[PDB]
Amino acid sequence: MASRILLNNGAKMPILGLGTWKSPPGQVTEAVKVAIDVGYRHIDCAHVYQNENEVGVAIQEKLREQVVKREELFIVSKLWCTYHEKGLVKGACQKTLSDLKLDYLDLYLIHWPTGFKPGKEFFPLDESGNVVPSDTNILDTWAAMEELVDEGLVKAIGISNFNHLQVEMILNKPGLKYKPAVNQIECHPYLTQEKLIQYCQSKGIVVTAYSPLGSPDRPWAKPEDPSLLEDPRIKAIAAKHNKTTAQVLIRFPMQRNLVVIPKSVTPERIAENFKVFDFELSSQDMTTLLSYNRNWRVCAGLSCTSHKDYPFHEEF
Ligand SMILES: NC(=O)c1ccc[n+]([C@@H]2O[C@H](COP(=O)([O-])OP(=O)(O)OC[C@H]3O[C@@H](n4cnc5c(N)ncnc54)[C@H](OP(=O)(O)O)[C@@H]3O)[C@@H](O)[C@H]2O)c1
Ligand SMILES: O=C(O)COc1cc(F)ccc1C(=O)NCc1cccc(C(=O)O)c1
């Protein structure tokens, strides 16, 4: 299938990107270098991942080597929760640009709808142990994101982990200047997201699926949690197609018109995960994979459930 999807800003976004959350700083430069060498043109980043400098080393080198041109790359980052105030957004974006070695981002996302008190700590706490919100609202943060487009820092802006009412709030914002281009949400066979995906797509917003493999390296994994990569039912579909389970899990969102961003620092898996443009899941395969939904989240945000903008109380 086609390698890129057209966004509502007129730019094209590669449907397969490399994730970088948890990629160790001493391994992510080589991961991104390998990814670019084997065909990746989209890298998903974030300031909170604490490895943008090292991602940037890889990008800048592959540009210097003329393995790729800047206009062929699609680099995404995200505004962290402690930078939602309007006077902090530009500096947060500019720090990410400096670290990534870039003059512009292709896409900049509000990482989560929940703003937190600014300061050095990424999760400022009171007990008492609760995260300290900021009195920022998603609409004013969105206006600050729009400014970044108008200053040339970013080509596109979007949102992440917004529920359908929060997307609707952006779309209904008084004086809205730019619609979100993307909503990046968790999505895989255990969290299939039919309602939120159809809503976003119906509005021309492209959905990116994160944790498509079920994030087996997530730091809070428990043994009793379900495991996509080990699910016999998914392994059977992979065997039928002569592909790996991971390749099925990556192809699945692609056939729903989603972008997908599997993470790896393992060279052989980085290459494997890209070899997903040469086979097709049947409609029956797709419906079968959808049937595995259980509303299970890698990223549940249990410490934020009292935040006024917590996204996961709503059905979707
Ligand atoms: N917007 C948000 O709030 C948000 C939240 C979560 C994630 N994300 C983004 O989405 C990306 C992907 O999600 P994720 O990192 O949570 O998890 P994931 O991509 O679902 O899974 C990554 C894990 O799978 C392993 N793996 C990769 N390819 C494999 C293969 N072919 N066979 C077997 N194991 C394989 C990786 O191991 P190795 O690395 O050791 O190879 C790593 O342990 C993130 O890195 C981040 O960029 C965004
Ligand atoms: O967020 C990601 O991309 C991947 O997870 C992380 C990565 C980090 F480097 C550091 C923390 C997290 C994390 O706890 N996320 C979940 C989260 C964060 C903020 C608010 C909510 C909420 O529920 O409002 C939920």
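The backbone N, Cα and C atoms fix where each Cβ goes, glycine too.
According to Swiss-Prot, the feature active site, proton donor maps to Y49, an assignment based on experimental evidence. Taking the Cβ of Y49 (mutagenesis position) as reference, residues of its chain lying under 8 Å away and at least six apart in sequence are, in sequence order, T20, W21, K22, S23.
Taken from Swiss-Prot, the feature NADP(+) binding site applies to 10-19, 211-273. For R251 (NADP(+) binding site), applying a Cβ distance below 8 Å and a minimum sequence separation of six or more within one chain yields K243, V276, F279, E280, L281. DSSP classifies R251 (NADP(+) binding site) as helix under the three-state reduction.
In the three-state DSSP scheme, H111 (mutagenesis position) is classed as coil. Taking a C-beta cut-off of under 8 angstroms and a sequence separation of 6 or more, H111 (mutagenesis position) has the following same-chain neighbours: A46, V48, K78, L79, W80, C81, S160, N161. The substrate binding site annotation in Swiss-Prot covers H111.
In Swiss-Prot, a published mutagenesis experiment is listed as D44 to N, annotated Reduced glyceraldehyde oxidoreductase activity. Note on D44 (mutagenesis position): other Cβ atoms within 10 Å of its Cβ, all shown chains, come to 26.
In Swiss-Prot, a mutagenesis experiment is listed as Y49 to F, annotated with the note Complete loss of glyceraldehyde oxidoreductase activity.
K78 (mutagenesis position) has a Cβ environment of 25 other Cβ atoms inside 10 Å. Under the heading of mutagenesis, Swiss-Prot lists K78 to M and annotates it as follows: Reduced glyceraldehyde oxidoreductase activity.
Under mutagenesis, Swiss-Prot gives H111 to N with this note: Reduced glyceraldehyde oxidoreductase activity.
By a simple count of nearby Cβ atoms, those within 10 Å, the most crowded of the binding-site residues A221, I261, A271 is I261. For the pair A271 (NADP(+) binding site) and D44 (mutagenesis position), the Cα-Cα distance reads 17 Å. In this structure the alpha carbons, written CA, of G10 (NADP(+) binding site) and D44 (mutagenesis position) are 20 Å apart. Checked against ligand 2, the recorded positions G10, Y49, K78, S211, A271 give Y49 in sequence order as having a Cβ less than 6 Å away from one of its atoms. Checked against ligand 1, the binding-site residues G10, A221, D231, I261 give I261 in sequence order as having a Cβ less than 6 Å away from one of its atoms.
Here the CA atom of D44 (mutagenesis position) lies 7 Å from the CA atom of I261 (NADP(+) binding site).
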